[PDB]
Amino acid sequence: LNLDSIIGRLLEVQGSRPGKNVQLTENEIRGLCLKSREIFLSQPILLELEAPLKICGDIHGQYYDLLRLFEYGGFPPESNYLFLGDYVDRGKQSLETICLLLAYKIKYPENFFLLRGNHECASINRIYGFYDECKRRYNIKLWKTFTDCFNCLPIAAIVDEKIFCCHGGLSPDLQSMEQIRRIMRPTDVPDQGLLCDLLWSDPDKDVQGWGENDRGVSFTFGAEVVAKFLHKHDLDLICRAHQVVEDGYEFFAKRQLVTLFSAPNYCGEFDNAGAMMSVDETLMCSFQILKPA
Amino acid sequence: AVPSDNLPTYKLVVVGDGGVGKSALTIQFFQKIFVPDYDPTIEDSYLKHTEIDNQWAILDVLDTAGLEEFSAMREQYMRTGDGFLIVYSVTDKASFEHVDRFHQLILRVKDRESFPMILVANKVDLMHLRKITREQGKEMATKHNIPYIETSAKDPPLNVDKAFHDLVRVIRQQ
Amino acid sequence: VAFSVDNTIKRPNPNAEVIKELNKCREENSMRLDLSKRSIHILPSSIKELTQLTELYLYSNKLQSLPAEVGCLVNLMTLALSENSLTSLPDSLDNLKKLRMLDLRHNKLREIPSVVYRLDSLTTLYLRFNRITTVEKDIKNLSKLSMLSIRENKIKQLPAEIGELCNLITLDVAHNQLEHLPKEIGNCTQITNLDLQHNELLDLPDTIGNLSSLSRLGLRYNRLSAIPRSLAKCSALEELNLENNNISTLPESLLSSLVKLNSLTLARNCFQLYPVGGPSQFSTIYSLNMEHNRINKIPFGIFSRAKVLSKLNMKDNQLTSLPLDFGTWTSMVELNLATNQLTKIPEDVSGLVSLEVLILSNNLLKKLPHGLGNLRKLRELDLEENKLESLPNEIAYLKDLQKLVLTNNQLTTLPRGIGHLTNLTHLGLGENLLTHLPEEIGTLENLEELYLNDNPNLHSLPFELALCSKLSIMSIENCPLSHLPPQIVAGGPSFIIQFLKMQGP
Ligand SMILES: Nc1nc2c(ncn2[C@@H]2O[C@H](COP(=O)(O)OP(=O)(O)OP(=O)(O)O)[C@@H](O)[C@H]2O)c(=O)[nH]1
Ligand SMILES: [Cl-]
Ligand SMILES: [Mg+2]
Ligand SMILES: [Mn+2]
Ligand SMILES: [Mn+2]
């Protein structure tokens, strides 16, 4: 009833000119955050999903591109969706994006999944604009509620025991999936450890094994690390986001790793396209590309 | 911050009575957070690459069961360890008394006269509820001839990493 | 896994020790075998020769399935298989008449193997972190079970035969999708640790009171709407946590009968009033957490008999005032009243001699009442996001104060008595209207963190600030600092500290 009304009010702006905000009352957003937090705590931190599934990269508050992605892939519950994080910051409509994602998660808990990104942190939100947008449009209480909801987000997902999905990438401390299973929630993102590397690491072709990361945190890993991880864990593909790619997707370690970026025209300064990977029952991955303006 | 290759592996086992704070200390050491809720632990293993005394090492901290109901394979998990942390709560006299039993169990499973271990006094922030004084803890440590350290898992953490680093140093010395 | 790209198809193109250990075990005639953490994918069939084994440890491996030769190990008493890729177990395990403990945590079992239901000799069973969706009625055969943990599964209901396991002591069904608990659970009178947290339970059976030996009951994060009165018979409970439920009222005799109740948690519930009953219901609890509720009034004299209560949490409630006996809470140590509609603090607060941590953030306070300095043992004071205009001079008597937060307040000047806070280490003055800082601020030797960002009227810093040798972190963001050279301001906090020290008289 109320959830359907919220979803309808969020989707009624589809097809209009970008920049039109959706005015939802504070109580509805707070209820969405609370119910989404309950559902997140009701599910394992390491998701085990099954095909068919749609996998999307960073959004960063570009709501109208989220709507384009839904139009291309089909609005729920037509197709299952898996998001790799970074839904807020660096966008003019972060609130609308996060509200729509939480509403879809609440309405379809078993067909809609959201992973935690590096921006889903209080420290990052306080700096990169989400706190500013929340303060401008609402009170700081809503921002704290959003932080509480984000602290319970799952970290990694596995699709058909062959595809490993995470925001950042591999970690030197990651030797078994039970280590991810033992991460407690709710939790803030630390500056070091397994969670920090899982949310911040990036691949690099110039690194043989592990190397320093230009972001000032976590580590970079090469193709050999990816191959060894896949061989040890009997996986086939690593699906990641975190990094901007011109074509919306880019293969690494001879197609053993794929980086997905879903927001075209990132921050208004890049000419990159947004891509979404579709996985069928036969694990025949295919990419749908949103052409830039 | 990049670990080197062929790092030595140290297997650390945390033992003690139920509710003393072994899991909280381990989570604070690894995840850098404090878990306010209590959940009995059967067995949990954690791995971390860290540099101690300018030497990189792999720490494999193993968390055991403090409750007799959940302590089914505790001896087997202790048998595979290289160092032990005997953790007791300063607010619980029974946990401090069971330190002797845990030390005897470690000696029996290892079949050695002495073994690298450290006595850990947890929950020292709860000064109003503290029942075991520092003098009693040092006396217990001096009798068993083992290092003594007081830790607090609640934020802000107190010597949480120091206990594990000291245990690694003791393992290296012997 | 394959990729349909570029109008074509692309693909992601990339046990001697075990045998020696088995031979060594056979030669030594050892009764224990440890093959854990060896990356074993297929267990060699030669293990059948080790008929003398009583303990087998195969955990932390990559075993897809166990060979049928394991059934020849009739003398096995312990079988550890945790952290593997097992999807089923061979039927040859029926021969293991002496098996007492089975460990199957962190596996890929879609259901409990049928052979497990025939291992009636089992006393401990672990099935955590599996894909099990149902429990068959054959569980009744495992009457000798004393420890059963099936948490972190997709089980939606439990069979009525669960009540025939009279030997159960601990039952763990947490983190499942259970919606109802069968009334037969009361027949397991020996249960002392029952875990029901993170489920979808709507109500508890009235037979739960038959668990006279129950000491731990996990009910947090469920859909419970009421607590049956039979729970009062479980007087051995030490903690009652009811976080994140729909409970709005409690039985009158529930908390009174819980003589051993040391802590009570009612957070994130639908409570609009305190539980009905006398002060005796809180006489035994050490801590009382009732945050995130809709409580608007604290009953008068509710904590008169609560001599042991030390921690009270009322964060995010509908409180608009405080009871007249607020000063009688002499046993209080930590008090949290954040996120409420409080407009003033009564003068009776001076009677809280034992108070150490006081949180009053996110309220409508405009001035701190006189007599706040009587809190000798006060250590942490939080006043973030309030409407404070000025601070009383009695704040100088807080000798034990270590952390003070005044972010997002209408304060204009600080009292000259702030320099007497020798134990103060943290001072948050951001988003205030501070025109200047008092010269006494330099006497705070133990001050380590000072926050002054977003102050629009802070045009100058006192030269005594350089005397704080322990000052390590300072925020001066967005400050005008029109009375200082722009180069030093743009240099950073260290440059400002150096300039203050060099020019210090
Ligand atoms: N205040 C405070 N509480 C603590 C501290 N360390 C542990 N606790 C509390 O101790 C209780 C039990 O913590 P656990 O980590 O589960 O203890 P444990 O001994 O590992 O538990 P078992 O595995 O059941 O034996 C929880 O309520 C913790 O929050 C501490 O330093 N300070
Ligand atoms: Cl980023
Ligand atoms: Mg534990
Ligand atoms: Mn990112
Ligand atoms: Mn990003």
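In chain C, numbers come from Swiss-Prot; the residues present are 64-77, 87-577, in order.
The deposited model was determined using electron microscopy, 2.9 Å.
Each residue, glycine too, has its Cβ placed from N, Cα and C.
Here the residue is the original one, but Swiss-Prot notes a mutagenesis experiment at this spot, C:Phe66 to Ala or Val: Impairs SMP complex formation. The annotation that Swiss-Prot gives for the mutagenesis experiment C:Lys109 to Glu reads: Impairs SMP complex formation. Here the residue is the original one, while Swiss-Prot reports the published mutagenesis C:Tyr131 to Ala with the comment Abolishes SMP complex formation; when associated with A-129. Annotation of the mutagenesis experiment C:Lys134 to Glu in Swiss-Prot: Impairs SMP complex formation; when associated with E-180 and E-226. Swiss-Prot documents C:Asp175 to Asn as a published mutagenesis change and attaches the note Abolishes SMP complex formation. Swiss-Prot lists C:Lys226 to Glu among its mutagenesis entries, and the accompanying note reads: Impairs SMP complex formation; when associated with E-134 and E-180. Quoted from Swiss-Prot, the note on the mutagenesis of C:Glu503 to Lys is: Impairs SMP complex formation; when associated with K-457.
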Chain B contacts among the mutagenesis positions C:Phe66, C:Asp175, C:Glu503 (Cβ under 8 Å): C:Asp175
Local Cβ density at C:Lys226 (mutagenesis position) - other Cβ atoms counted within 10 Å: 13
Flanking Cα pair C:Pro77 / C:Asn87, between which 9 residues have no modelled coordinates, distance in Å: 23
Candidate with the highest Cβ count within 10 Å, taken from the mutagenesis positions C:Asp175, C:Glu503: C:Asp175
Cβ neighbour count (within 10 Å, all chains shown) around C:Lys109 (mutagenesis position): 15
Cβ neighbours within the same chain of C:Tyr131 (mutagenesis position) - under 8 Å, at least six residues apart: C:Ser108, C:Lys109, C:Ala152, C:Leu153, C:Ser154, C:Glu155, C:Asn156, C:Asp175
Residue among the mutagenesis positions C:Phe66, C:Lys134 whose Cβ has the most other Cβ atoms within 10 Å: C:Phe66
Proximity to chain A among mutagenesis positions C:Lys109, C:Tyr131, C:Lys134, C:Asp175, C:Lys226, C:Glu503, where any Cβ pair is under 8 Å: C:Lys134
C:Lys134 (mutagenesis position) to C:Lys226 (mutagenesis position) - Cα separation in whole Å: 23
Length of the line joining the Cα atoms of C:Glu503 (mutagenesis position) and C:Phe66 (mutagenesis position), in Å: 54
Between C:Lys226 (mutagenesis position) and C:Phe66 (mutagenesis position): CA-CA distance (Å): 32
For C:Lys109 (mutagenesis position): DSSP state (helix, strand, coil): coil
